[PDB]
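Chemist: Encoded as structure tokens, here's the structure I'll be asking about.
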Amino acid sequence: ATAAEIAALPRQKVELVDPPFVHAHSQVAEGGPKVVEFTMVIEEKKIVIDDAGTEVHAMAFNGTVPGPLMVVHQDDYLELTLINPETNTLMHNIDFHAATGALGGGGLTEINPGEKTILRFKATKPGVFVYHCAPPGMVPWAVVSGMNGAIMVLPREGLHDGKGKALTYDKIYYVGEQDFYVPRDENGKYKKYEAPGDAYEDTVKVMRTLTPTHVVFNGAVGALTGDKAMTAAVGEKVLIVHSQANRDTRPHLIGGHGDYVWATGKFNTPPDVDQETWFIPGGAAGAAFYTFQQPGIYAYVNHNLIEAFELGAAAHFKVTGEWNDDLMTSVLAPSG
Amino acid sequence: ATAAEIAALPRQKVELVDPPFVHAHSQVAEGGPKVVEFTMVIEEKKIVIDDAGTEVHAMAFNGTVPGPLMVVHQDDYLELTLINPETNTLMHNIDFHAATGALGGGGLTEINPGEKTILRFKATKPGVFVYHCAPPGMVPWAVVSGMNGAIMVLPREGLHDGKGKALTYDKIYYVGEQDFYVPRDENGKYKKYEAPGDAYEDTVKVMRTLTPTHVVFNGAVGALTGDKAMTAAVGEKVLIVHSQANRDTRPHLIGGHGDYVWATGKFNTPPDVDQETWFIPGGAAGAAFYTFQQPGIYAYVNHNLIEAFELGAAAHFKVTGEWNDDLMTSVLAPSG
Amino acid sequence: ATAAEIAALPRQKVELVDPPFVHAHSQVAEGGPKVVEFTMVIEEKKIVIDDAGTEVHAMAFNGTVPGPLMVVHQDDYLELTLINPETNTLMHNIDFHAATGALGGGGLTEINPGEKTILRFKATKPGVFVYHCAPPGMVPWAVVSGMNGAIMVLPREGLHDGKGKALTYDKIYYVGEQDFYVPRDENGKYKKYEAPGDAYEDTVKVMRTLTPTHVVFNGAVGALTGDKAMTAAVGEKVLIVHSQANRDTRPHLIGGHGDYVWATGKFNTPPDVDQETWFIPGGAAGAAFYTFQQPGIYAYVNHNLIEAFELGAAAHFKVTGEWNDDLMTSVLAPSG
Ligand SMILES: [Cu+2]
Ligand SMILES: [Cu+2]
Ligand SMILES: [Cu+2]
Ligand SMILES: [Cu+2]
Ligand SMILES: [Cu+2]
Ligand SMILES: [Cu+2]
């Protein structure tokens, strides 16, 4: 691909939307290779992550935890303008697991407060991939402070099953999973700090126990439940992209399955099928395709149930439609 | 299928056997779709999990930990009669990962002590699946108190390898692995309680450490050893179903291998081959097929060896037959 | 084959080399089946695992942690002469996950100090496999004290991808990952012991937390960095064999990918492709094949980033060559 050919490719700016929702995109590529442009402003800010007012000084791409899902197609280029406002206190950068070279982009995007940078990379491999901050010397701290997200590089011709049959989803959601390590005082109460740096020592100590105090979806316990449950209808095909930048997770749709699951998150690797519970290793993203068949409220969780129900890794799906008694029926209701 | 068509299907009452054994069944479907009937009584009882007399208040389906393995074929209907004796003190239900709708059946099977219920679901996906109690707000507690098992939904035409060659086993064993979280007093001694509800607060604190005090097969340290070691003979084909409803595991047959391993536990996903150690995520069941080629004692373990030899995750296999010197021989026995 | 036929086979004595290097071998087997001979002397020795000077009484095959990588081809016989010098104090043996029978050879190789033994086994299955000490009663202690390594059984026709295309690497490295559990005093300082036995009780207590104090490559924090960093060049094809005999790991090449990854380590199981982060469960070895495309420094880590950067699981690659601006380019360097 000559130098002229690359400079001639069309440039297209895209407006990002906050997770679990995903920005406008087409499953099958529209036109030839493009340079897809995105801009994200980094925000350091205190967020409350549970019903007890527990705080964390989050480091958030685009102001959200997880950062937004960026979608492009194989062989498109992703051109990110990353802005670090002077109001922030730390140097930040970004590592796209989808990219090749300079530590995923980290070595070329180190920006101090008051600086911005523009990185471009060719998305040569199809699949969902994690992206995260990675300042040399404090990589895990930045990541476990919520500075991570994922992108999806769709095959130019959309998704397909193991047999080559097309798999077109009606809706897509991005569930970013986050392990937080919040310090506690001797009485067991979560501590609060004035500035991000103040919590550093105490936090690394908790991190070393390899035991998170919270494991959440969309940045807080219950963020994807109640009135914020994701939605679908019977017959609707849904793609659920799930990521975990630092620690293993095992997604499970309670009352459902993963009809096709690219557990490694890479589309050239044939998807597993009829999954009850899939596995995504820390530092990766995966994707599950399911066609809902029963209406009702479903729970979507990390299937180490303590992490799901004691630590916060549980989301909900509200599904409309008609019940199918062939698939399931209460022959005899609960009775003495 | 219409309600009328289902009602016209033949019914077959199966009698369950305690793990690791599996009730009589046929690998290849004997005739068209039928309604396979099972009955299980919930028993809240005390179990001793180690040689130090450590106790756990178990919540056991059919009186055992794990609950028994139920076997049907794809597209059969599994009709479960679940009974919660008045002697029990808690509400219980059942979520079948193999089922579709109402949280796996959990939403339609909540039964208080003194009640019973009958659930019927269609086994549309082939493979081994976990089933476990899941009372709202009490989910992980019940599961880690031993209330879980698995079922196997065989393909109508039995098992096959990745190329369609049939795989027929001579024996089948079901190993249910359980992570227990037993509270300790200020002297490191495990605590005992006179009531299930009495140990709740103490147990949740331990559960939050995400560090089990015990990891066992069939409910206790050494359960599947000695009088309970599994058996086989050189030349015999054996399928080992293994589940873990709450935490990851990595099975390994010491001295052998997993010739064919459906690691995700789903039969429409080709099995991995020539496996040394496979992986099953918390919340799932998997299955390995192996043809013994050497006689002698074998150990079967969760290969985090601390979990296997310090925490209790180890079982034994006694194999009869002639030793094969081509495969292995001691050229020079241990000597000066 | 009969004893006579085995005795007639040619024999080749191989000289082992220290990890991450691998002894000379041919990817495509040259000639028919051979009895490949190896010799390893077990050394119980004190090793320093971090910059602070933390000590561990290692139990090391060939004097290194991990033990060296032995390479044979499918259906060759691996004949190991194992020596336990009289200067040692413990009985040792070896379990080859690649072998069939007697606990992987463990039951035939128990040698006391001052003894030796010669074990021979047929390498019937292709792939990388863990080997580790396993004296009944102290199995995990030996392994987490560093007594483990791996072997590679190459297909006689060399490596191929999932579709029959040959995969020939230019160089190979073996990364053995070790989880250590070092006791600490009341000041949180690592403790030193005069003899290995002295540390047993304290170490077992740490092991039970299932939380290693160190997670390292090639025996120590930073062991594969600086002048010991691995090397490659743009266009070079590298195979990275990775093992972990006791605990899970999720390898990731920062700045690159795993073009083909036999995550399970078994060559007859098609490899995953375009991987960002793969997963190797405790008790197994895996291998990733990658063709470098960008020059510069890369980090190779266990992608639970706390384990990589706080606990020690990080290695570096120095790659020579021309930068590819098509794959990645800084449109705008960090600036105001
Ligand atoms: Cu940052
Ligand atoms: Cu990363
Ligand atoms: Cu229950
Ligand atoms: Cu479940
Ligand atoms: Cu040893
Ligand atoms: Cu082993």
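Here chain B follows Swiss-Prot for its numbers: 40-375, in order, are the residues you see.
Structure method, as recorded: X-ray crystallography, 1.9 Å.
Using N, Cα and C of the backbone, Cβ positions are placed for all residues, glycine too.
Quick paste of what Swiss-Prot says about this protein:
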BINDING   B:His136, B:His171, B:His342  Cu cation 2 binding site
MUTAGEN   B:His171 to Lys  Loses nitrite-reducing activity
MUTAGEN   B:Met186 to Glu  Contains only a type II copper atom and fails to catalyze the reduction of nitrite
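I'm curious about the neighbourhood of these features; can you describe it?
Modeler: The Cβ of B:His171 (mutagenesis position) lies under 8 Å from the Cβ of B:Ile133, B:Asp134, B:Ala181, B:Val182, B:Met186, B:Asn187, B:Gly188, B:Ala284, each of these being in the same chain and 6 or more residues away along the sequence.
Under the DSSP three-state reduction, B:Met186 (mutagenesis position) is assigned to coil, being neither helix nor strand.
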Chemist: Name, in order along the sequence, the recorded positions among B:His136, B:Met186, B:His342 with a Cβ closer than 8 Å to any chain A Cβ.
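Modeler: Answer, by Cβ distance to chain A: B:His136.
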Chemist: Taking each of B:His136, B:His171, B:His342 in turn, which of these recorded positions have a Cβ less than 8 Å away from a Cβ in chain C?
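Modeler: In terms of proximity to chain C, the recorded positions that count are B:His342, given in sequence order.
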Chemist: Taking the recorded positions B:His136, B:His171, B:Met186, which residues show a Cβ-atom distance to ligand 6 below 6 Å?
Modeler: none
Chemist: Within 10 Å of each Cβ, count the other Cβ atoms, then let me know which of the binding-site residues B:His136, B:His342 comes out lowest.
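Modeler: Minimum Cβ neighbour count within 10 Å, taken over the binding-site residues B:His136, B:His342, occurs at B:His342.
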Chemist: Counting across all protein chains present, how many other Cβ atoms fall within 10 Å of the Cβ of B:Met186 (mutagenesis position)?
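Modeler: Within a 10 Å radius of the Cβ of B:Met186 (mutagenesis position) lie 28 other Cβ atoms.
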Chemist: Taking a cut-off of under 6 Å between Cβ and any atom of ligand 3, tell me which of the recorded positions B:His136, B:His171, B:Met186, B:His342 pass.
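Modeler: The ones that qualify, in sequence order, are B:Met186.
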